[PDB]
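Undergrad: For reference, the structure I am asking about is given below.
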Amino acid sequence: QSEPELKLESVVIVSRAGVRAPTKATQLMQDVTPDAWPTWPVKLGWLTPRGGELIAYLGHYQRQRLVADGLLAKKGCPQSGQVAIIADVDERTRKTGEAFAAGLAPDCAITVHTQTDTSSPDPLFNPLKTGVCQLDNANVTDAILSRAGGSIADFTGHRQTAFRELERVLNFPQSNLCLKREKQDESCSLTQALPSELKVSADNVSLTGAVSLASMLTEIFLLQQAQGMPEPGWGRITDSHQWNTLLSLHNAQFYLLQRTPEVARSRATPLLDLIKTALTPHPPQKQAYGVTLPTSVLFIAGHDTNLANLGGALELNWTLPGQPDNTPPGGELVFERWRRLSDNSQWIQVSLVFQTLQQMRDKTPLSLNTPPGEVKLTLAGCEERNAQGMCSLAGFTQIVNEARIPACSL
Ligand SMILES: O=P(O)(O)O[C@H]1[C@H](OP(=O)(O)O)[C@@H](OP(=O)(O)O)[C@H](OP(=O)(O)O)[C@@H](OP(=O)(O)O)[C@H]1OP(=O)(O)O
Ligand SMILES: [Hg+2]
Ligand SMILES: [Hg+2]
Ligand SMILES: [Hg+2]
Ligand SMILES: [Hg+2]
(Lines of atoms letter the chains of each structure in order from A and count residues from 1; the text may use other names and numbers.)
(Lines give C-alpha, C1' and ligand atoms only; values in the text may rest on other atoms or scores of the structure.)
(Ligands and ions follow the chains in the order given, each with its own letter.)
Protein backbone atom coordinates (compact mmCIF):
# COMPACT_ATOMS: atom_id res chain seq x y z
CA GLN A 1 0.00 0.00 0.00
CA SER A 2 1.35 3.41 -1.01
CA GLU A 3 2.49 5.27 2.11
CA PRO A 4 2.33 9.06 2.64
CA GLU A 5 5.63 10.77 1.75
CA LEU A 6 4.94 13.63 4.19
CA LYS A 7 4.30 13.50 7.95
CA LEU A 8 2.43 16.30 9.78
CA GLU A 9 4.60 17.62 12.62
CA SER A 10 2.88 20.86 13.64
CA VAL A 11 -0.37 22.78 13.16
CA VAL A 12 -1.18 26.44 13.80
CA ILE A 13 -4.74 27.67 13.43
CA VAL A 14 -5.63 31.36 13.40
CA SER A 15 -9.39 31.45 13.86
CA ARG A 16 -11.93 34.22 13.72
CA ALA A 17 -14.47 34.22 16.53
CA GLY A 18 -17.71 32.37 15.88
CA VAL A 19 -21.23 33.62 15.28
CA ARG A 20 -22.02 36.57 17.53
CA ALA A 21 -24.63 39.29 18.02
CA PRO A 22 -23.87 42.55 16.16
CA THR A 23 -21.38 44.72 18.07
CA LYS A 24 -23.56 47.82 18.03
CA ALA A 25 -27.09 49.18 17.69
CA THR A 26 -26.80 52.81 16.66
CA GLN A 27 -29.39 55.37 15.59
CA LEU A 28 -28.00 55.39 12.04
CA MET A 29 -28.67 51.64 11.85
CA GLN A 30 -32.33 52.31 12.59
CA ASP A 31 -32.59 55.35 10.34
CA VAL A 32 -31.66 53.42 7.16
CA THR A 33 -34.61 51.07 7.50
CA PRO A 34 -38.28 51.49 8.46
CA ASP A 35 -38.17 47.94 9.81
CA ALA A 36 -36.95 46.77 13.20
CA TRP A 37 -33.74 44.82 13.65
CA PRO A 38 -34.33 41.36 15.13
CA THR A 39 -32.98 41.07 18.69
CA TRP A 40 -30.28 38.58 19.67
CA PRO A 41 -30.12 36.05 22.58
CA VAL A 42 -26.85 37.47 23.96
CA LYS A 43 -25.29 40.87 24.61
CA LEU A 44 -23.91 42.91 21.72
CA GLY A 45 -20.65 41.45 20.39
CA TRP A 46 -20.93 38.21 22.41
CA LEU A 47 -20.76 34.64 21.14
CA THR A 48 -24.16 32.97 20.92
CA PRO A 49 -24.48 29.37 22.12
CA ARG A 50 -25.14 28.34 18.51
CA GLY A 51 -21.91 30.09 17.55
CA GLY A 52 -20.12 28.01 20.15
CA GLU A 53 -21.68 24.83 18.81
CA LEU A 54 -20.57 25.73 15.28
CA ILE A 55 -17.01 26.28 16.54
CA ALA A 56 -17.30 23.03 18.52
CA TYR A 57 -18.07 21.22 15.26
CA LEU A 58 -14.84 22.51 13.70
CA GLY A 59 -13.08 21.41 16.86
CA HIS A 60 -14.60 17.95 16.45
CA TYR A 61 -13.61 17.88 12.77
CA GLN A 62 -10.03 18.97 13.48
CA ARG A 63 -9.65 16.24 16.11
CA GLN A 64 -10.63 13.56 13.57
CA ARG A 65 -8.49 15.17 10.90
CA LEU A 66 -5.40 15.42 13.12
CA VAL A 67 -5.86 11.83 14.33
CA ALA A 68 -5.80 10.48 10.75
CA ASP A 69 -2.56 12.43 10.22
CA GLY A 70 -1.26 10.90 13.43
CA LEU A 71 -0.55 14.19 15.20
CA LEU A 72 -3.09 13.55 17.98
CA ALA A 73 -4.08 10.27 19.65
CA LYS A 74 -7.55 8.97 18.79
CA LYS A 75 -8.48 8.32 22.42
CA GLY A 76 -8.09 10.28 25.65
CA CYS A 77 -6.99 13.83 26.40
CA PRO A 78 -3.97 15.22 24.57
CA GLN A 79 -0.72 15.12 26.55
CA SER A 80 0.21 18.13 28.67
CA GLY A 81 0.88 21.06 26.35
CA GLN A 82 0.38 19.01 23.18
CA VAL A 83 -2.49 21.40 22.47
CA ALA A 84 -2.19 25.11 23.26
CA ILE A 85 -4.98 27.67 22.87
CA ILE A 86 -4.57 31.46 22.90
CA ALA A 87 -7.40 33.98 22.71
CA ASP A 88 -7.86 37.72 22.54
CA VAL A 89 -9.37 39.20 25.71
CA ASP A 90 -12.79 39.67 24.10
CA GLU A 91 -15.65 37.57 25.46
CA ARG A 92 -16.33 36.13 22.00
CA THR A 93 -12.72 35.07 21.36
CA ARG A 94 -12.33 33.60 24.85
CA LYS A 95 -15.54 31.61 24.32
CA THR A 96 -14.45 30.57 20.81
CA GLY A 97 -11.26 29.12 22.26
CA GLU A 98 -13.38 27.29 24.84
CA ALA A 99 -15.84 25.99 22.22
CA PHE A 100 -12.95 24.72 20.09
CA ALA A 101 -11.34 22.88 23.00
CA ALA A 102 -14.70 21.35 23.95
CA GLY A 103 -15.13 20.03 20.43
CA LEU A 104 -11.49 18.97 20.04
CA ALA A 105 -11.31 17.03 23.32
CA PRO A 106 -14.60 16.97 25.26
CA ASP A 107 -14.32 17.08 29.05
CA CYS A 108 -10.53 17.51 28.80
CA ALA A 109 -10.47 21.10 30.05
CA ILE A 110 -7.74 22.49 27.79
CA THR A 111 -6.84 25.92 29.12
CA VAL A 112 -7.63 28.96 26.99
CA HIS A 113 -4.78 31.40 27.70
CA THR A 114 -5.23 35.15 27.21
CA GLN A 115 -3.29 38.27 28.10
CA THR A 116 -3.35 38.60 31.91
CA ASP A 117 -4.84 42.11 31.91
CA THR A 118 -8.30 41.46 30.47
CA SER A 119 -9.47 45.09 30.74
CA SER A 120 -6.79 46.26 28.31
CA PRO A 121 -6.43 45.27 24.65
CA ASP A 122 -3.87 42.64 23.63
CA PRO A 123 -1.27 44.01 21.17
CA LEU A 124 -0.80 40.55 19.69
CA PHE A 125 -4.08 41.13 17.85
CA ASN A 126 -3.48 44.79 16.90
CA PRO A 127 -0.17 46.52 17.80
CA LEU A 128 -1.48 49.75 16.25
CA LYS A 129 -4.30 50.43 18.71
CA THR A 130 -2.08 49.72 21.73
CA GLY A 131 0.69 52.00 20.49
CA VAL A 132 3.34 49.34 19.89
CA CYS A 133 3.97 50.91 16.48
CA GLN A 134 2.52 53.47 14.09
CA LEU A 135 1.29 53.69 10.52
CA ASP A 136 2.91 56.08 8.08
CA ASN A 137 -0.13 58.30 7.49
CA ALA A 138 1.01 59.74 4.16
CA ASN A 139 2.11 56.36 2.82
CA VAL A 140 -0.97 54.47 4.00
CA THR A 141 -3.24 57.22 2.61
CA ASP A 142 -1.67 56.85 -0.84
CA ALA A 143 -1.69 53.04 -0.83
CA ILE A 144 -5.38 52.80 0.08
CA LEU A 145 -6.50 55.48 -2.36
CA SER A 146 -4.38 53.83 -5.03
CA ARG A 147 -6.06 50.44 -4.51
CA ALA A 148 -9.41 52.25 -4.48
CA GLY A 149 -8.71 53.46 -7.99
CA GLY A 150 -7.82 56.97 -6.91
CA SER A 151 -10.92 57.84 -4.90
CA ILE A 152 -13.55 56.31 -2.65
CA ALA A 153 -16.16 57.80 -4.99
CA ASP A 154 -14.95 55.76 -7.97
CA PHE A 155 -14.64 52.76 -5.65
CA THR A 156 -18.27 52.95 -4.50
CA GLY A 157 -19.44 53.94 -7.98
CA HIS A 158 -18.30 50.53 -9.19
CA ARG A 159 -20.37 48.83 -6.53
CA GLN A 160 -23.64 50.76 -6.82
CA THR A 161 -25.37 47.56 -7.87
CA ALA A 162 -24.42 45.98 -4.55
CA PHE A 163 -25.44 49.15 -2.69
CA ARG A 164 -28.86 49.19 -4.38
CA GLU A 165 -29.28 45.55 -3.37
CA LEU A 166 -28.66 46.56 0.26
CA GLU A 167 -31.05 49.51 -0.06
CA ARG A 168 -33.67 47.09 -1.38
CA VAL A 169 -33.11 44.71 1.53
CA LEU A 170 -33.43 47.63 3.97
CA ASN A 171 -36.43 49.17 2.17
CA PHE A 172 -34.24 52.25 2.33
CA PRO A 173 -36.66 54.44 0.33
CA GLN A 174 -39.14 54.30 3.23
CA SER A 175 -36.54 55.04 5.92
CA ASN A 176 -36.30 58.07 8.16
CA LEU A 177 -32.97 58.94 6.56
CA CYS A 178 -34.70 59.15 3.17
CA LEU A 179 -37.95 60.80 4.19
CA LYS A 180 -36.36 63.51 6.37
CA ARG A 181 -33.85 64.36 3.62
CA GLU A 182 -34.11 67.93 2.28
CA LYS A 183 -32.55 67.56 -1.16
CA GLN A 184 -35.47 65.42 -2.30
CA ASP A 185 -34.87 66.57 -5.86
CA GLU A 186 -32.76 63.43 -6.43
CA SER A 187 -33.51 59.80 -5.55
CA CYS A 188 -32.50 58.55 -2.11
CA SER A 189 -29.06 56.89 -2.11
CA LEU A 190 -26.91 55.38 0.66
CA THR A 191 -23.64 56.51 -0.88
CA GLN A 192 -25.00 60.00 -1.59
CA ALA A 193 -26.70 60.43 1.80
CA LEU A 194 -23.58 59.21 3.61
CA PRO A 195 -20.46 60.24 1.70
CA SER A 196 -17.55 57.91 2.52
CA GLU A 197 -14.21 59.46 3.48
CA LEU A 198 -10.86 57.84 4.19
CA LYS A 199 -9.59 58.55 7.69
CA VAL A 200 -6.00 57.65 8.56
CA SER A 201 -4.13 58.13 11.83
CA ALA A 202 -1.04 56.66 13.47
CA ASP A 203 -3.06 54.00 15.26
CA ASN A 204 -5.99 53.38 12.94
CA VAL A 205 -7.64 53.62 9.53
CA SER A 206 -11.32 53.80 8.65
CA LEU A 207 -13.95 54.55 6.03
CA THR A 208 -16.88 56.71 7.14
CA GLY A 209 -20.31 56.81 5.55
CA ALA A 210 -22.02 54.18 3.44
CA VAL A 211 -18.91 52.04 3.00
CA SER A 212 -18.47 51.17 6.66
CA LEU A 213 -22.24 51.02 7.27
CA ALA A 214 -22.82 48.68 4.32
CA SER A 215 -19.91 46.50 5.44
CA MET A 216 -21.39 46.17 8.93
CA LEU A 217 -25.01 45.69 7.84
CA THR A 218 -24.25 42.94 5.33
CA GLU A 219 -22.18 41.11 7.93
CA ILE A 220 -25.16 41.32 10.30
CA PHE A 221 -27.42 39.80 7.63
CA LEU A 222 -24.83 36.98 7.33
CA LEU A 223 -24.85 36.64 11.12
CA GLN A 224 -28.66 36.39 11.21
CA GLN A 225 -28.49 33.65 8.58
CA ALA A 226 -25.75 31.68 10.37
CA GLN A 227 -27.55 32.15 13.71
CA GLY A 228 -30.56 30.46 12.17
CA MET A 229 -32.93 33.39 12.56
CA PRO A 230 -36.29 32.96 10.71
CA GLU A 231 -35.94 35.64 8.05
CA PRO A 232 -32.58 37.43 7.68
CA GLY A 233 -32.90 40.85 6.06
CA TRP A 234 -36.62 40.71 6.84
CA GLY A 235 -37.10 37.90 4.35
CA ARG A 236 -35.77 40.04 1.49
CA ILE A 237 -32.70 37.87 0.88
CA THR A 238 -33.81 34.88 -1.16
CA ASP A 239 -30.89 33.48 -3.19
CA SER A 240 -27.13 32.85 -3.30
CA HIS A 241 -26.57 35.65 -5.81
CA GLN A 242 -28.08 38.19 -3.42
CA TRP A 243 -25.92 36.92 -0.59
CA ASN A 244 -22.78 37.40 -2.65
CA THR A 245 -23.81 40.82 -3.89
CA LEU A 246 -24.49 41.96 -0.34
CA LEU A 247 -21.35 40.57 1.24
CA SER A 248 -19.13 41.91 -1.55
CA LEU A 249 -19.64 45.26 0.19
CA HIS A 250 -18.16 43.70 3.29
CA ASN A 251 -15.19 42.10 1.51
CA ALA A 252 -14.68 45.38 -0.36
CA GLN A 253 -14.03 47.30 2.85
CA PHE A 254 -11.61 44.67 4.11
CA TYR A 255 -9.80 44.79 0.78
CA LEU A 256 -9.14 48.49 1.34
CA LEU A 257 -8.45 48.71 5.08
CA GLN A 258 -7.29 45.25 6.10
CA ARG A 259 -5.52 43.74 3.09
CA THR A 260 -3.59 46.83 1.99
CA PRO A 261 0.07 45.87 2.72
CA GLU A 262 0.94 49.28 4.21
CA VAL A 263 -1.56 48.44 6.96
CA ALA A 264 -1.59 44.61 6.97
CA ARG A 265 2.14 44.08 7.55
CA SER A 266 2.24 46.28 10.63
CA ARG A 267 -1.05 44.97 12.07
CA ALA A 268 -0.07 41.33 11.44
CA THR A 269 3.53 41.41 12.65
CA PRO A 270 2.89 40.17 16.16
CA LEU A 271 0.85 37.26 14.74
CA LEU A 272 3.46 36.62 12.06
CA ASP A 273 6.16 36.30 14.74
CA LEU A 274 4.03 33.90 16.80
CA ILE A 275 3.14 31.75 13.80
CA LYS A 276 6.74 31.54 12.60
CA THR A 277 8.18 30.64 16.00
CA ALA A 278 5.45 28.04 16.57
CA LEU A 279 6.08 26.42 13.18
CA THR A 280 9.86 26.51 13.47
CA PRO A 281 11.41 23.46 15.14
CA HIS A 282 13.32 24.27 18.32
CA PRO A 283 13.62 23.44 22.05
CA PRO A 284 10.27 23.73 23.91
CA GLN A 285 10.04 26.41 26.59
CA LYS A 286 7.24 28.14 28.50
CA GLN A 287 6.76 31.29 26.45
CA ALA A 288 4.17 34.06 26.02
CA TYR A 289 0.74 33.45 27.59
CA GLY A 290 2.34 30.74 29.71
CA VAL A 291 2.26 28.47 26.68
CA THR A 292 5.14 26.24 25.60
CA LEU A 293 6.21 26.38 21.96
CA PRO A 294 6.81 24.65 19.70
CA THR A 295 4.06 22.09 20.20
CA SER A 296 1.72 19.90 18.14
CA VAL A 297 -1.30 22.19 17.85
CA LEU A 298 -1.70 25.91 18.55
CA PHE A 299 -5.16 27.45 18.16
CA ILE A 300 -5.40 31.26 18.16
CA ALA A 301 -8.81 32.87 18.59
CA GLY A 302 -8.68 36.20 16.82
CA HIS A 303 -10.77 38.30 14.45
CA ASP A 304 -11.60 38.73 10.80
CA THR A 305 -9.21 41.66 10.50
CA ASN A 306 -6.40 39.33 11.65
CA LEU A 307 -7.15 36.83 8.87
CA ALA A 308 -7.33 39.64 6.33
CA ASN A 309 -4.11 41.27 7.65
CA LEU A 310 -2.31 37.94 7.38
CA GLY A 311 -3.64 37.42 3.87
CA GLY A 312 -2.43 40.81 2.74
CA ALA A 313 0.94 40.44 4.46
CA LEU A 314 1.59 36.94 3.09
CA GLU A 315 0.04 37.66 -0.30
CA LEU A 316 -2.56 34.93 0.29
CA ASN A 317 -5.73 35.46 -1.74
CA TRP A 318 -8.82 33.28 -1.60
CA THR A 319 -12.53 32.92 -2.25
CA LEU A 320 -14.65 30.40 -0.33
CA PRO A 321 -17.19 28.43 -2.41
CA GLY A 322 -20.44 28.45 -0.46
CA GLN A 323 -19.36 31.26 1.88
CA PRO A 324 -19.88 34.88 0.70
CA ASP A 325 -17.74 36.23 3.55
CA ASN A 326 -14.00 35.80 2.82
CA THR A 327 -13.20 35.87 6.56
CA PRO A 328 -16.35 34.23 8.02
CA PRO A 329 -17.11 33.51 11.68
CA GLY A 330 -15.13 30.47 12.73
CA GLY A 331 -13.04 30.70 9.57
CA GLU A 332 -9.56 29.24 10.10
CA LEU A 333 -6.25 30.20 8.47
CA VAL A 334 -4.39 26.91 8.89
CA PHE A 335 -0.60 26.67 8.85
CA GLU A 336 0.96 23.20 8.83
CA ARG A 337 4.56 22.04 8.92
CA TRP A 338 5.08 18.75 7.11
CA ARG A 339 8.33 16.80 7.22
CA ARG A 340 9.31 14.92 4.06
CA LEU A 341 10.37 11.45 5.19
CA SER A 342 12.77 10.88 2.27
CA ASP A 343 15.23 13.60 3.34
CA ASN A 344 13.69 15.06 6.52
CA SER A 345 13.26 18.49 4.94
CA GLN A 346 10.62 20.83 6.40
CA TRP A 347 7.63 22.25 4.50
CA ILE A 348 4.74 24.61 5.27
CA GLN A 349 1.20 24.36 3.93
CA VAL A 350 -1.41 27.07 4.31
CA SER A 351 -5.14 26.68 3.84
CA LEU A 352 -8.43 28.32 4.74
CA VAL A 353 -10.83 26.00 6.53
CA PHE A 354 -14.40 27.16 6.90
CA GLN A 355 -18.06 26.24 7.17
CA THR A 356 -20.20 27.21 4.18
CA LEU A 357 -23.02 29.59 5.01
CA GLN A 358 -25.49 26.70 4.66
CA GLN A 359 -23.50 24.46 7.02
CA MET A 360 -23.95 27.28 9.55
CA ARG A 361 -27.64 27.72 8.75
CA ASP A 362 -28.38 24.00 9.03
CA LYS A 363 -25.93 23.76 11.91
CA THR A 364 -24.61 20.59 10.27
CA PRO A 365 -22.14 18.56 12.38
CA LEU A 366 -18.72 18.10 10.79
CA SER A 367 -16.51 15.06 10.30
CA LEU A 368 -14.20 13.52 7.71
CA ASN A 369 -17.37 12.25 6.01
CA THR A 370 -19.02 15.67 6.21
CA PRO A 371 -16.00 18.02 6.30
CA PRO A 372 -16.21 21.82 6.26
CA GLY A 373 -15.07 23.69 3.18
CA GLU A 374 -11.32 23.93 2.68
CA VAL A 375 -9.13 25.90 0.27
CA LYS A 376 -5.43 25.10 -0.14
CA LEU A 377 -3.58 28.40 -0.31
CA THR A 378 -0.49 29.28 -2.26
CA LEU A 379 2.04 31.74 -0.88
CA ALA A 380 2.38 33.94 -3.97
CA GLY A 381 5.95 34.84 -3.06
CA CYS A 382 7.35 31.33 -2.53
CA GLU A 383 9.82 29.89 -5.03
CA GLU A 384 11.09 26.66 -3.48
CA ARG A 385 8.21 24.15 -3.47
CA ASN A 386 7.75 20.41 -3.05
CA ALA A 387 5.65 18.00 -5.10
CA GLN A 388 2.45 18.99 -3.28
CA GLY A 389 2.93 22.73 -3.82
CA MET A 390 4.03 23.43 -0.26
CA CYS A 391 6.65 26.04 0.54
CA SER A 392 9.95 25.09 2.16
CA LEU A 393 10.43 26.20 5.76
CA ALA A 394 13.32 28.39 4.63
CA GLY A 395 11.13 29.94 1.93
CA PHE A 396 8.29 30.56 4.35
CA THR A 397 10.71 32.01 6.92
CA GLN A 398 12.04 34.37 4.24
CA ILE A 399 8.52 35.47 3.33
CA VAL A 400 7.65 36.21 6.97
CA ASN A 401 10.93 38.02 7.68
CA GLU A 402 10.49 40.31 4.68
CA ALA A 403 6.78 40.93 5.40
CA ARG A 404 6.94 41.68 9.13
CA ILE A 405 7.63 45.17 10.37
CA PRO A 406 10.34 44.98 13.09
CA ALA A 407 9.06 48.14 14.75
CA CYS A 408 5.75 46.31 15.31
CA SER A 409 7.08 43.15 16.96
CA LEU A 410 6.08 42.66 20.60
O1 LIG B 1 -12.45 43.85 18.58
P2 LIG B 1 -13.51 45.05 18.59
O3 LIG B 1 -12.92 46.21 19.31
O4 LIG B 1 -14.83 44.54 19.34
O5 LIG B 1 -13.90 45.51 17.11
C6 LIG B 1 -14.86 44.78 16.31
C7 LIG B 1 -14.16 43.57 15.58
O8 LIG B 1 -13.11 44.05 14.71
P9 LIG B 1 -11.55 43.73 14.97
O10 LIG B 1 -11.03 42.72 13.87
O11 LIG B 1 -10.68 45.07 14.87
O12 LIG B 1 -11.32 43.12 16.32
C13 LIG B 1 -15.19 42.77 14.70
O14 LIG B 1 -14.53 41.68 14.05
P15 LIG B 1 -14.74 40.17 14.61
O16 LIG B 1 -14.24 40.06 16.11
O17 LIG B 1 -16.17 39.79 14.56
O18 LIG B 1 -13.90 39.16 13.71
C19 LIG B 1 -15.88 43.72 13.63
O20 LIG B 1 -16.96 43.06 12.96
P21 LIG B 1 -16.98 43.03 11.35
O22 LIG B 1 -15.75 43.76 10.67
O23 LIG B 1 -17.00 41.60 10.91
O24 LIG B 1 -18.33 43.71 10.84
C25 LIG B 1 -16.46 45.01 14.31
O26 LIG B 1 -16.90 45.98 13.33
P27 LIG B 1 -18.45 46.36 13.18
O28 LIG B 1 -18.64 47.89 13.58
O29 LIG B 1 -18.87 46.17 11.66
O30 LIG B 1 -19.31 45.49 14.03
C31 LIG B 1 -15.44 45.72 15.23
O32 LIG B 1 -16.11 46.86 15.82
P33 LIG B 1 -15.57 48.34 15.56
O34 LIG B 1 -15.98 48.81 14.09
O35 LIG B 1 -16.25 49.32 16.61
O36 LIG B 1 -14.09 48.40 15.71
HG1 LIG C 1 -2.12 30.95 30.80
HG1 LIG D 1 9.74 28.77 21.81
HG1 LIG E 1 -15.40 39.25 7.60
HG1 LIG F 1 -16.69 39.37 8.65
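Numbering, chain A: per Swiss-Prot, residues 23-432 in sequence.
Technique stated in the header: X-ray crystallography, 2.3 Å.
Heads up, the Cβ atoms here are built off N, Cα and C, so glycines get one too.
Feature table excerpt (Swiss-Prot):
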- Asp326: active site, proton donor (ACT_SITE)
- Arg38, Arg42, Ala43, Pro44, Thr45, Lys46, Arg114, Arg289, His325, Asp326, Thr327: 1D-myo-inositol hexakisphosphate binding site (BINDING)
- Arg38 to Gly: Loss of activity with phytate as substrate (MUTAGEN)
- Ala47 to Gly: Retains 80% of wild-type activity with phytate as substrate (MUTAGEN)
- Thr48 to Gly: Retains 90% of wild-type activity with phytate as substrate (MUTAGEN)
- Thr48 to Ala: Retains 80% of wild-type activity with phytate as substrate (MUTAGEN)
- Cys130 to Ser: Retains less than 10% of wild-type activity (MUTAGEN)
- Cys155 to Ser: Retains less than 10% of wild-type activity. Does not require DsbC for its remaining activity; when associated with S-430 (MUTAGEN)
- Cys210 to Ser: Retains 35% of wild-type activity (MUTAGEN)
- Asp326 to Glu: 40-fold decrease in Vmax with pNPP as substrate. 460-fold decrease in Vmax with fructose 1,6-bisphosphate as substrate. Does not affect the Km values of the substrates pNPP, fructose 1,6-diphosphate and tripolyphosphate (MUTAGEN)
- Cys404 to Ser: Retains less than 10% of wild-type activity (MUTAGEN)
Undergrad: From the binding-site residues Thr45, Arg114, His325, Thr327, pick the residue whose C-alpha lies nearest to the C-alpha of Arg38 (mutagenesis position).
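TA: The smallest Cα gap between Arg38 (mutagenesis position) and any of the binding-site residues is with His325.
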Undergrad: Cα-Cα, whole number of Å: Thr327 (1D-myo-inositol hexakisphosphate binding site) versus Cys155 (mutagenesis position)?
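TA: Each residue's Cα considered, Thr327 (1D-myo-inositol hexakisphosphate binding site) and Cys155 (mutagenesis position) end up 17 Å apart.
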Undergrad: Find the one among the recorded positions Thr45, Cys130, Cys210, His325 whose C-alpha lies closest to that of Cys404 (mutagenesis position).
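TA: The answer is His325.
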Undergrad: Fill in the CA-CA distance, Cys155 (mutagenesis position) to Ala43 (1D-myo-inositol hexakisphosphate binding site), as an integer in Å.
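TA: Their Cα atoms are separated by 31 Å.
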Undergrad: Quick check on the recorded positions: of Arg38, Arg114, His325, whose CB has the lowest count of neighbouring CB atoms inside 10 Å?
TA: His325
Undergrad: Among the mutagenesis positions listed here (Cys130, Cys210, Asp326), which has the Cα closest to the Cα of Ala43 (1D-myo-inositol hexakisphosphate binding site)?
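TA: That would be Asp326, nearest by Cα distance.
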Undergrad: Out of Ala47, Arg114, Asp326, which recorded positions have CB atoms lying under 6 Å from ligand 4?
TA: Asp326
Undergrad: Using the structure shown, find which entry in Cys130, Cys155, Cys210, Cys404 (the mutagenesis positions) has the sparsest Cβ neighbourhood within 10 Å.
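TA: Output over mutagenesis positions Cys130, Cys155, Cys210, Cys404: least Cβ neighbours within 10 Å is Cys130.
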Undergrad: As a check: which entries in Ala43, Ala47, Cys130, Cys210, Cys404, the recorded positions, place their Cβ less than 6 Å from an atom of ligand 1?
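TA: Going through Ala43, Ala47, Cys130, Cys210, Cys404 in sequence order, none turns out to be close to ligand 1.
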Undergrad: If you count Cβ atoms within 10 Å of the Cβ of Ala43 (1D-myo-inositol hexakisphosphate binding site), leaving out that atom itself, what do you get?
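TA: The answer is 22.
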Undergrad: Ligand 5: which of the recorded positions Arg38, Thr45, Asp326, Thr327 have a Cβ closer than 6 angstroms to it?
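TA: Close enough to ligand 5 are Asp326.
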Undergrad: Taking the Cα of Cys130 (mutagenesis position) as the centre, which of the binding-site residues listed as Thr45, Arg114, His325 lie within 10 Å of it?
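TA: Taking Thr45, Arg114, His325 one by one, none has a Cα falling within 10 Å of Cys130 (mutagenesis position).
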